[PDB]
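First the structure, in the form of structure tokens, and then the observations on it.
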Amino acid sequence: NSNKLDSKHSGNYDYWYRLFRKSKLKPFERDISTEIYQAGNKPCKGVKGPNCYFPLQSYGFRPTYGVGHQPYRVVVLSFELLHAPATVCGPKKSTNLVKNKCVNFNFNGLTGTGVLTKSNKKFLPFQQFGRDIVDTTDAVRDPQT
Amino acid sequence: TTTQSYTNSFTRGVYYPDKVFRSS
Amino acid sequence: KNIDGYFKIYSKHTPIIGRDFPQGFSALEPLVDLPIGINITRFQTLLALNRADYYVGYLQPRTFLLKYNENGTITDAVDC
Ligand SMILES: *[C@@H]1O[C@H](CO)[C@@H](O)[C@H](O)[C@H]1NC(C)=O
Ligand SMILES: *[C@@H]1O[C@H](CO)[C@@H](O)[C@H](O)[C@H]1NC(C)=O
Ligand SMILES: *[C@@H]1O[C@H](CO)[C@@H](O)[C@H](O)[C@H]1NC(C)=O
């Protein structure tokens, strides 16, 4: 509910909304247009009152209405959870290290078990993982250290 | 303009397939 | 390369020797990786302004053996 930013003294008629459209609205469609709705058979766009109505009306907001008339602030989120290269993801949580101890590690999605400690490798800057001759994960670079 | 000369690549154009450290 | 999108670029800068295209081994290191995911069938180059280059090759899926240095770099590779 936003009754502070959309309400001041002496009223406010800033917002607009359309009760009159030629048809229904297709999914995710914007129809910003000022076309007077036809009534009967008149092509009237000069007549303003009867049988020729403006397509959009106002959302005149004041600090004193009922709850059903308050200027609610609505934000809708649409996601695309399909087979596609992921771009936006959640806040993955990081933790401590605790070296020289058997610890379950989940390094940047590489999950396993073992004991981790300092090394004297020669990792190149682009390098992220480590392995051996038999292709088993040997060394991992700390993503936050 | 440009020329369409043909040469031999010899041994060249080798990149790291992955980012996994390997030694010996 | 554009394998499953995920555009790949690898670069390496060598000051070269008296010749132009050498034989001495030179590894190629990645720089960036981002999901382009668009059709890529044509390729063109851009030039500069001013008042023996652009050697272009193509890749095929082959099997390779690479000798990894003790430091992790690449010292010698052999085609199969
Ligand atoms: C990780 O981010 C924190 C928060 O800004 C910063 O203090 C720290 O130096 C960063 N470390 C690395 C390795 O980026
Ligand atoms: C490829 O180059 C080698 C020698 O540089 C030779 O096989 C021939 O000149 C070229 N092959 C062509 C142009 O089909
Ligand atoms: C473009 O790529 C898509 C999949 O990435 C493929 O289905 C389509 O046939 C391609 N169109 C071309 C190569 O003209």
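Chain A residue numbers are taken from Swiss-Prot; in order, the displayed residues are 437-581.
How was it done? The header gives electron microscopy, 3.8 Å.
Even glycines carry a Cβ here, placed using N, Cα and C.
Counting every protein chain shown, 8 other Cβ atoms lie within 10 Å of the Cβ of A:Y453 (mutagenesis position). A:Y453 to F appears in Swiss-Prot as a mutagenesis experiment; the accompanying note says: Decreased HLA binding to NF9 epitope. Increased binding affinity to human ACE2.
Quoted from Swiss-Prot, the note attached to the mutagenesis of A:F490 to L states: Increased resistance to neutralizing antibodies and human covalescent sera neutralization. For A:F490 (mutagenesis position), the number of other Cβ atoms no farther than 10 Å from its own Cβ, over all displayed protein chains, is 15.
In Swiss-Prot, a published mutagenesis experiment is listed as A:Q493 to N, annotated Reduced host ACE2-binding affinity in vitro. DSSP assigns A:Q493 (mutagenesis position) to a strand in the three-state reduction. Within the same chain, residues at least 6 positions away in sequence whose Cβ sits under 8 Å from that of A:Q493 (mutagenesis position) are A:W452, A:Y453, A:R454, A:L455.
A simple way to gauge crowding: the CB of A:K444 (variant position) has 11 other CB atoms within 10 angstroms, across all the protein chains here. Record note (Swiss-Prot), natural variant A:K444 to T: In strain: Omicron/BQ.1.1. The unchanged residue is displayed.
Variant annotation in Swiss-Prot: A:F456 to L, described as In strain: Omicron/EG.5.1; the structure shown retains the original residue. The number of other Cβ atoms within 10 Å of the Cβ belonging to A:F456 (variant position), over all protein chains shown, comes to 14.
In Swiss-Prot, the entry for natural variant A:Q493 to R states: In strain: Omicron/BA.1, Omicron/BA.2, Omicron/BA.2.12.1. The structure shown retains the original residue.
Within the same chain, residues at least 6 positions away in sequence whose Cβ sits under 8 Å from that of A:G496 (variant position) are A:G447, A:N448, A:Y449, A:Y451. Under its natural variant annotations, Swiss-Prot gives A:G496 to S the following note: In strain: Omicron/BA.1.
A strand conformation is recorded for A:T547 (variant position) in the three-state DSSP classification. Among the natural variants that Swiss-Prot reports, A:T547 to K is described with the note: In strain: Omicron/BA.1.
In this structure, the C-alpha atom of A:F456 (variant position) lies 8 angstrom from that of A:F490 (mutagenesis position). Secondary structure at A:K444 (variant position), taken from DSSP and collapsed to helix, strand or coil, is coil.
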